[PDB]
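K.L.:
The structure's right below; bear with me while I get my questions together.
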There are 4 protein chains.
Amino acid sequence: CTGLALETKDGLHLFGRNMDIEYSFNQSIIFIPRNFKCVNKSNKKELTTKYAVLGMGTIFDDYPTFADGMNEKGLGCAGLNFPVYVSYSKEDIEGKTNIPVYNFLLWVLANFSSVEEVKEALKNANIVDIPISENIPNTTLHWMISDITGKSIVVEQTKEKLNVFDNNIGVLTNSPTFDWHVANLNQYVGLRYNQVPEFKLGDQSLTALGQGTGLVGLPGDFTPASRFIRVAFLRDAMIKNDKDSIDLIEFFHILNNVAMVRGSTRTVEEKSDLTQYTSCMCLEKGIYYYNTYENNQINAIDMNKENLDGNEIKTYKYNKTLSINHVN
Amino acid sequence: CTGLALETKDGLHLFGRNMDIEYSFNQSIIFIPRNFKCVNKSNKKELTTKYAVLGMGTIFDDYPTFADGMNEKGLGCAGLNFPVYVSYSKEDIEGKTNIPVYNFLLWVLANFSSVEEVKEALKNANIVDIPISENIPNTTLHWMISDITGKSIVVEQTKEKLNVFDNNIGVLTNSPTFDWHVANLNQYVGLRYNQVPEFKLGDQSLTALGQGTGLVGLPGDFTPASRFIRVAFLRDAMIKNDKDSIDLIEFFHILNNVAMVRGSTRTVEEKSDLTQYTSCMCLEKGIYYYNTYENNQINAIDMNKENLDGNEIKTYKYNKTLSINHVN
Amino acid sequence: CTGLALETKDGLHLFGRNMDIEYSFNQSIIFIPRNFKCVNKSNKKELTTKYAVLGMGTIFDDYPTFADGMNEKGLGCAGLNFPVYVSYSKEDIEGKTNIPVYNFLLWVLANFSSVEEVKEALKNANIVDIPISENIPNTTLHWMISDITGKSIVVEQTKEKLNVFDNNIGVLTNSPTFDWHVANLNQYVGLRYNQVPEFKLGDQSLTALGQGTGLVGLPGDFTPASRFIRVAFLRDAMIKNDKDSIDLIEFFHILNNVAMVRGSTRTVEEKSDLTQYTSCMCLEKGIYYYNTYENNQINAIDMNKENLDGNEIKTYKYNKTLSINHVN
Amino acid sequence: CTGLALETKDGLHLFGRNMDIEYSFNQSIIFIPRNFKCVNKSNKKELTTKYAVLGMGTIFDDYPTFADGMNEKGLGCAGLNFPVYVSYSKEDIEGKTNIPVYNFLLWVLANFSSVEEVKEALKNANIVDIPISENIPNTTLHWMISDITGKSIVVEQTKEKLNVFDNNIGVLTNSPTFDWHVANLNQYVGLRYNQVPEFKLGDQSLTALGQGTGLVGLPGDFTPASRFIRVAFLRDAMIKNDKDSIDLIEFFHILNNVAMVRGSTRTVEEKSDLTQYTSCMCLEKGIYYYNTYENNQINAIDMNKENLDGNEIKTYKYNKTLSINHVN
Ligand SMILES: C[C@H](CCC(=O)O)[C@H]1CC[C@H]2[C@@H]3[C@H](O)C[C@@H]4C[C@H](O)CC[C@]4(C)[C@H]3C[C@H](O)[C@]12C
Ligand SMILES: C[C@H](CCC(=O)O)[C@H]1CC[C@H]2[C@@H]3[C@H](O)C[C@@H]4C[C@H](O)CC[C@]4(C)[C@H]3C[C@H](O)[C@]12C
Ligand SMILES: C[C@H](CCC(=O)O)[C@H]1CC[C@H]2[C@@H]3[C@H](O)C[C@@H]4C[C@H](O)CC[C@]4(C)[C@H]3C[C@H](O)[C@]12C
Ligand SMILES: C[C@H](CCC(=O)O)[C@H]1CC[C@H]2[C@@H]3[C@H](O)C[C@@H]4C[C@H](O)CC[C@]4(C)[C@H]3C[C@H](O)[C@]12C
């Protein structure tokens, strides 16, 4: 998984992710209107939305749970895989705001209008490993939260503390912890976006074979660490050199570089791990953009075309049918 | 530049390329019907097409010159940048079939129905540095040619000889010579597509942080050598593990991994080198598919919808307008 | 800097380091006998040795301070550069065992007989930035401590806490923190010591060009992170495959791989950072072995040849004169 | 295997190699005087030395064959492993100077006084796969030749031609061909010896963790290609920055970086491939210097202490006994 935040040339804020998994989670694009009561059946925990919500998720036991999404106030949140280093409590901790793993994303979007509000609420928060239904284990997760101010935070629950990091890199992947990846960036201070055309090796003259010699050393595999490095520097380069031309498609160009391709990232169960979808949320405008591995055309769902005071959850079918423009 | 050949699950043959340049060459999709007379003005050299042709190129002095394209018989050819190691003759060489650099691609597509025919004709061929007009220098090039048999060849003119390589890798990039890249592949025999979940480092247990640990060592930069390695192995992995599911979109997934992103591949003239377009030719069906940096939706031009016995060159506008599916 | 601990085929324990600096620190091999009173002049802080000590250090204002060393009980300690992530207190912290930076190494060796004793004493310890003389700033440091049990620990003072890590890797370099390097090891789970002779790339057969194809991906630069990875895996491979043949020279072979070479690691002040010396302590036998950049022959100083109840500090001249065996 | 040529601060010329093998070849240091008749028994081929010779080799059937060596005129030659790309003739080729593989090194040293003389003689030369005895296959080899002018050449016999390359890099390893490695150097034009202390990643400040950030991207494994890159750049850096301080020990420092360490380079037969010895020839002075994996002290054999008009081959025992300087 790879999360990305980017500001457009027009001062708007994009936030989204690659979804990298080997299976379907019966996903659909889910819209939840304001003041909507969401009730879980296995437990008795209830949630009423303050703000209208739009994102990718699934309806499990009539209850919505999200992979990534936005609200009407321009707050975005994405849940990304976080194995090994995560640690949830088994039960609710007395004196803390206890949030079940499966519900954290919705809890953020339904209740808060900004990263600042979320940061304050998370000070006394605790993420609990409570099943959504039956005995079903929760996915190991960490979250990236971003809003219209351009500020992003990273939420990671460890054994010692629920950590909330200021994210000044604009990216997130998977394990290890966020501060590890931040420290790892320091290894690549010698990278250059500008071409190195020549090198005089004493009595031998060396000449650049093609463009891109400055970035030699950039890791090209699909591990969380390597992907973090790649997107961090691709994002940096475009902000440095092309701030005034950043638009929607650029977001997809960055994430395409770290997208997994069928066949080459094989699990222990002999399945291909691939980038199933790429989402991009235009936070100010309430538009959820996404494409999929099967259909690369960007699809747009605009929450502002909905009745925000509506009385029903609305879903939209996950598009897996390649859309081609037949010119002639 | 990156060229790719791929066979689909249905036994059809895809051939295409990423176009990686920092400028526009006034490109359009160009269709040339059968028995069409193409005349160059600066010189008096003439060409009459035996087969109908469809591809990306430009009309320079009313004369068409191509970046990549196909003919009605399922033969495809792409011209890719080849600096330093290339060497064209200044004048026509007596006793040889002399082909001007700018005309080589059209010469292949207009005259021959197969790689086998092309191979035979190239035995006595010579590529000459003759200007298309005035004093204008030709681009340093090498070519990949592929047909419906699934065979591909690489054409590289050096000082000593016009080299024709059998391409069993299914890919091409830029400099150095093709045999160099073939030998370079041997360095990466230790790559694995299958996950390496653990390593016992004596008294320390090491655990995979995420998926993709087998490919650690894969180069992630945008140099011709690194891109060649990446596409060679991405292609191999998908053929090995997913032969029966290869379709059109998979071709784009492979090439997306080596596509240049705005800002990070900067020329000496402080311009961004980017993947301007990606083309994919369905050789059997005569369909030219392509998308662009600005518009990622795949566009299709089917030469079989044209009158192949037509009397005029037809062009189609290079699509740079992002095409979004507005769901609601 | 690189620290290493290794057990020999005969069950003895080697501990030592590469000293990687661009300057001389007026070093000599320093022996301090038992019950010897060491007094610092700028402050009034005094130290009386419980155990006899032998190592590399310098006499600054008649007061000894060490780079690395051992005591008569088989306890070894090395101080290695630790910039950025270190944080010493400005003054003594009330209720804690306050140790000046420059004195920490001697404090360990003079007082304690084992890693276990040191671990217990460090629970309430604090490292303070007190000048050795005048206003002179202390070097940013972290320490590796090892004994005859084969156990090693790493001591790192941060803002929050004095951290004591169990070192199961057997190595140490520089920044970042120890736990960062431990987590970084996980990236290289795909490394193999055994040759990969071939790879079948579909229609192309790939063959290993030479030995060592399994380790492709190992970083070859001289940064702390890369050096940590290299020595960790070189050590692991030899323990795995050659446990019963490990001897003194093997220790040097491992460290030679991460030794800096004149000219290629240049500081901002245009000086060559090099491996000035390599020390190896045979902990059981009280022998300090070392060579230097100028003289690669191993020199041995045996503390047991000294009077351990002696009344004077003894020093031995740092050997920088290449020692050659003239055969004929 | 790694070959290296280096000029000292005093204008003298060093030439030598790492011997990287998993076995002993019953090696000794062999001196052959002038006008000495060497006769092979299996065939009837004879060789009379014009110049006195000194190097590492073995006496096989009373006949000397060399791994590397020098003559009295300051000409040096080393044979290095060259699998796959080599191709010797089965029989003598009519009209050519036919040299058996096992005899090539001695043929160079015994007959010629300079690289220039050797270059001229090799124009009509052919290397033949004739057994030294019985049916025993020859080792796949290529050679580096160097003299007191500071010029080096590389000799590689392929199917098409006996290739003689001018070596302006000062190094050699193994497969692929020399021109491949020369072209491979171009990939690393972005390497820097000077520290990169900082990088401003937008809103995140990145700081060098330690020295050596400029060389990030240098390959750290033990394959021929990676070793070639490392020594080429280590040599370049020292000539660039430390020309006036290059001496004997520097030669060893460079080669130590690419020396194989027991346990980590394992063959298919589960044996450790290691750097068995490192030789360095002071060409002007006729001194053969070497150390071994077991004994790192440099040993010196001076051919000028011998009777060059002597009547017997003299050998010196390969030193595998660690030589330590006991200081006290
Ligand atoms: C796909 C998404 C994000 C995880 C990721 O990016 O890897 C995850 C986060 C929490 C997940 C859900 C929760 O873990 C609860 C359920 C657990 C079951 O094992 C699968 C369905 C289930 C309803 C999950 C579906 C899906 O895998 C969710 C929604
Ligand atoms: C874009 C394409 C492929 C090169 C590449 O992939 O880098 C190249 C190949 C030959 C080129 C053409 C020929 O070199 C002839 C012309 C040369 C002029 O300098 C530009 C226009 C000109 C008409 C070129 C346009 C364009 O750059 C072409 C068509
Ligand atoms: C060389 C050694 C280890 C540091 C390293 O490995 O980089 C360091 C550790 C503490 C150092 C000493 C202490 O910092 C105190 C002194 C500080 C002065 O700036 C130099 C001399 C001085 C007496 C130092 C000499 C030397 O650099 C020491 C002994
Ligand atoms: C060790 C040296 C260099 C090869 C290398 O660097 O890998 C090689 C070159 C030619 C070799 C010799 C020749 O191939 C002829 C003999 C062949 C037999 O298989 C071994 C002994 C034999 C007498 C070899 C000993 C040794 O391996 C030599 C001397």
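In chain C, numbers come from Swiss-Prot; the residues present are 2-329, in order.
Even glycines carry a Cβ here, placed using N, Cα and C.
Quick paste from Swiss-Prot:
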MUTAGEN   C:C2 to A  Loss of both hydrolase and acyltransferase activities
ACT_SITE  C:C2  active site, nucleophile
BINDING   C:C2, C:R18  deoxycholate binding site
MUTAGEN   C:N82 to Y  Impaired MCBA production. No change in hydrolase activity
BINDING   C:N82  taurine binding site
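Give me the structural setting of these features: burial, nearby parts and distances.
P.N.:
Summarising the environment of C:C2 (mutagenesis position), the number of other Cβ atoms within 10 Å of its Cβ, over all protein chains shown, is 26.
Cβ neighbour count for C:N82 (mutagenesis position) (all protein chains, 10 Å cutoff from its Cβ): 19.
Look at C:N82 (mutagenesis position): DSSP puts it in a strand.
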K.L.:
Which recorded positions, if any, among C:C2, C:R18, C:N82 have a Cβ under 6 Å from ligand 3, given in order along the chain?
P.N.:
C:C2, C:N82
K.L.:
Taking a cut-off of under 6 Å between Cβ and any atom of ligand 2, tell me which of the recorded positions C:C2, C:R18, C:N82 pass.
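P.N.:
If the test is a Cβ under 6 Å from any atom of ligand 2, the answer is none.
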K.L.:
For C:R18 (deoxycholate binding site), list the number of other Cβ atoms lying within 10 Å of its Cβ atom.
P.N.:
27
K.L.:
Based on DSSP, name the secondary structure state of C:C2 (mutagenesis position): helix, strand or coil.
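P.N.:
Note: C:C2 (mutagenesis position) is coil by DSSP, not helix or strand.
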K.L.:
If I take the alpha carbons of C:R18 (deoxycholate binding site) and C:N82 (mutagenesis position), what is the distance between them in whole Å?
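P.N.:
Here the two Cα atoms lie 12 Å apart.
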